[PDB]
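**Student:** One structure coming up, written as structure tokens, with questions to follow.
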Amino acid sequence: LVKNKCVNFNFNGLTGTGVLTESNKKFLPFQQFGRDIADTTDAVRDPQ
Amino acid sequence: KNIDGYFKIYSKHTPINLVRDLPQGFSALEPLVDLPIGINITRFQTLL
Amino acid sequence: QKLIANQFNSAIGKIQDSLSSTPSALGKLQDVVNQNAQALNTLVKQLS
Ligand SMILES: *[C@@H]1O[C@H](CO)[C@@H](O[C@@H]2O[C@H](CO)[C@@H](O)[C@H](O)[C@H]2NC(C)=O)[C@H](O)[C@H]1NC(C)=O
Ligand SMILES: *[C@@H]1O[C@H](CO)[C@@H](O)[C@H](O)[C@H]1NC(C)=O
């Protein structure tokens, strides 16, 4: 695991670049990865 | 639902208190299980 | 002088409530702000 550093990530089926840190917008059990306006990924839950 | 060789099943428990069995609404459906089998279906039948 | 001062003070006091109660008074700035935001949203959405 890497946090608070500009890294490249490859989660389950989604790939992108950018820093990733712990947040507070908790997910529901069925959720997998978040989103925001314009359908751009901005929040991903840890599979681990 | 049957799409792309998948059988997605969504369920939700909802208590009721009105005379009508179906309430007014304001309810959603949360995914519970997923079944990825590709089989063409044209009819369904319940079991009692 | 006293009557004119009273009228001026009354009008200055009333215009605050006129701005607060009327919702469309501040439209001409929210209009351009919303137009720019909408243009940016349409731009970013064009990626997909
Ligand atoms: C899955 O990843 C977790 C992340 O560390 C492993 O650690 C366990 O995590 C669970 C909750 O996610 C805790 O209840 C356990 O106490 C953790 N284990 C230990 C030894 O502290 C977990 O082991 C991983 N799953 C498997 C099957 O290994
Ligand atoms: C039946 O299912 C197969 C997938 O196993 C699919 O390719 C086909 O289009 C479906 N319909 C028919 C008429 O075969």
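Sequence positions for chain B are given in Swiss-Prot numbering; the residues included correspond to 195-242, in order.
The deposited model was determined using electron microscopy, 3.8 Å.
Backbone N, Cα and C define each Cβ position, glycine as well.
Swiss-Prot lists these features:
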MUTAGEN   B:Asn234 to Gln  Increased resistance to neutralizing antibodies
VARIANT   B:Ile210 to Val  In strain: Omicron/BA.2.75
VARIANT   B:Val213 to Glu  In strain: Omicron/XBB.1.5, Omicron/EG.5.1
VARIANT   B:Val213 to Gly  In strain: Omicron/BA.2, Omicron/BA.2.12.1, Omicron/BA.2.75, Omicron/BA.4, Omicron/BA.5, Omicron/BQ.1.1
VARIANT   B:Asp215 to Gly  In strain: Beta/B.1.351
VARIANT   B:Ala222 to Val  In strain: 20A.EU1
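Help me picture these features in the structure, burial and contacts included.
**Tutor:** The Cβ of B:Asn234 (mutagenesis position) has B:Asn196 as same-chain neighbours under 8 Å, each 6 or more residues away in sequence. Secondary structure at B:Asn234 (mutagenesis position), as computed by DSSP, is coil.
In this structure, B:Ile210 (variant position) belongs to neither helix nor strand by DSSP; it is coil.
Taking Cβ-Cβ distances under 8 Å and a sequence separation of 6 or more, B:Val213 (variant position) has no neighbours in its chain.
Annotation for B:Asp215 (variant position): no same-chain Cβ neighbours under 8 Å separated by at least 6 residues are found.
Summarising the environment of B:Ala222 (variant position), the number of other Cβ atoms within 10 Å of its Cβ, over all protein chains shown, is 8.
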**Student:** Where the criterion is a Cβ under 6 Å from an atom of ligand 2, which of the recorded positions B:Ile210, B:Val213, B:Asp215, B:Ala222, B:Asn234 meet it?
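**Tutor:** Correct list: B:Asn234.
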**Student:** Can you tell me how many other Cβ atoms are located within 10 Å of the Cβ belonging to B:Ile210 (variant position)?
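**Tutor:** There are 9 of them.
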